[PDB]
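See below for the structure under consideration.
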Amino acid sequence: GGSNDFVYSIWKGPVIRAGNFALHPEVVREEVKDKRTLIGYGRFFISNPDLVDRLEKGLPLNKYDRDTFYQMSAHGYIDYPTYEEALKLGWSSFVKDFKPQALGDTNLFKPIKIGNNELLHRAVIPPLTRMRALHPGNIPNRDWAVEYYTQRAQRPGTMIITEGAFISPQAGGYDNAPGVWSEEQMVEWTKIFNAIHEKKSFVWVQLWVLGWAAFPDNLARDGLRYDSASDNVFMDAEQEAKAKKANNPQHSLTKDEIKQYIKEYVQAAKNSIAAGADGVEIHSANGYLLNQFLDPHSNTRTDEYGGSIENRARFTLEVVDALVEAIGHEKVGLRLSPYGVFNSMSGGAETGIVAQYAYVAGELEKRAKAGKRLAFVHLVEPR
Ligand SMILES: Cc1cc2nc3c(=O)[nH]c(=O)nc-3n(C[C@H](O)[C@H](O)[C@H](O)COP(=O)(O)O)c2cc1C
């Protein structure tokens, strides 16, 4: 009882759908009929570095392991084999009861242009947190990350959206998540961007700000604030306990701090493109700071950044405008999850959510008509 099709009735640019598309090619085949729709594959791009070639010819794919997702290891990260490599290792099988289809005839493999990049296929690599960044310093993995991103840039002209990169330590909270603010991170990021560029593929950076999803103890350790939209609403009992235990209560953002966050967004974007990135994506989904401001359950502010649909979307659009005026509208994308209830979001329960995100896409399209259209709009499917 939910759909993201309304965005198509409002936003007239490229739309990147993501979620539960790997094991359902009969759905993708219907969804690619729309000429401006791209498909992202999450888990099976971790499980298969050559997933694109397996989607073109209808090859069987490999099983993904749930335990190797957020674990620090080379295992289940860069050890996944190609099709031929999976054949040379014998079998005693791959996936279970599954019927693959060849989408090489569909619209998935006809070229399209997003931003300054010329995609030869419409298979997108969504942002994926692997939790393998070096701590401390939030440095991307020097031993594995380069190889990891290089393996999935196998198909020429493959759009890659990197994992959530903290625009600032203040936007941090995860010790195993890579950053973008410091030069030490920018060296490794430059190496990765080059490694992807040499394979004739493209790389996009997801700008990440945890919000209330951050770990209060990790922030109190570095003398940072545990902040959100409102200070009277919390995630859960654990996040509530960790805040008072570590003597770091949930902080309500003021104007100055918001402007600071925006400045950090701009600096993060310019630093990203200085390292050789194709563009940046604003993560306003999955119950993080921007999404926290968007969602009425998390946003109870009475000031300029809350109280209404126009006010709750002011932050996201502020970041959008800032980045557009910074690096250009062709290097800026947006990530949204209307029906996502992750990190204590409303989702389908709130009857006004569709109106909120319709307002978002509306403002976006209005800016698009003005001559400044974003490269794409990333959507997370209901599940
Ligand atoms: C291990 C893992 C990490 C993820 N990390 C992020 C993330 O950092 N940022 C984001 O926007 N989405 C993230 N996602 C969500 C993906 O963008 C995508 O929606 C998800 O993989 C579901 O796609 P699928 O069911 O087709 O595999 C993550 C998903 C997984 C499984």
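Numbering starts at 1 and runs along the chain as it is shown here.
Cβ coordinates are placed from backbone N, Cα and C, and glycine is handled just like the others.
The FMN binding site feature in Swiss-Prot is assigned to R43, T129, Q206, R335; the stated evidence is experimental evidence. Sequence annotations record features per position, and here Swiss-Prot assigns substrate binding site to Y70, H283, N286 based on experimental evidence. Swiss-Prot lists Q206 to N (Swiss-Prot position 115) among its mutagenesis entries, and the accompanying note reads: Strong reduction of substrate binding. In Swiss-Prot, the entry for mutagenesis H283 to N (Swiss-Prot position 192) states: Strong reduction of substrate binding. Reduced oxidation of NADPH. The structure shown retains the original residue. Among the sequence features in Swiss-Prot, the mutagenesis site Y288 to F (Swiss-Prot position 197) is noted as follows: Reduces oxidative half-reaction with 2-cyclohexenone 6-fold. Annotation comment: Swiss-Prot describes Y288 as active site, proton donor.
Positions of Swiss-Prot features highlighted on the structure.
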residue	record	DSSP (3 states)
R43	FMN binding site	helix
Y70	substrate binding site	coil
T129	FMN binding site	coil
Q206	mutagenesis position	strand
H283	mutagenesis position	strand
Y288	mutagenesis position	coil
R335	FMN binding site	strand
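For the unresolved segment of 2 residues bounded by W91 and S92, the separation of the terminal Cα atoms comes to 5 Å.
Most buried of the recorded positions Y70, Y288, judged by other Cβ atoms within 10 Å, is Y288. Each of the recorded positions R43, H283, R335 was scored by the other Cβ atoms within 10 Å of its Cβ; the lowest score goes to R43. Checking the recorded positions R43, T129, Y288 against ligand 1, the ones whose Cβ sits under 6 Å from it are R43, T129. Of all residue pairs in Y70, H283, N286, the annotated binders of substrate, the farthest apart have Cα atoms separated by 19 Å. Reported as a whole number, the C-alpha separation between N286 (substrate binding site) and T129 (FMN binding site) equals 13 Å. Proximity to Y70 (substrate binding site), defined by a C-alpha to C-alpha distance within 10 angstroms, is shown by the following recorded positions from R43, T129, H283: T129. Minimal Cβ crowding within 10 Å, among the recorded positions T129, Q206, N286, is found at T129.
Cα of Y288 (mutagenesis position) to Cα of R43 (FMN binding site): a span of 21 Å.
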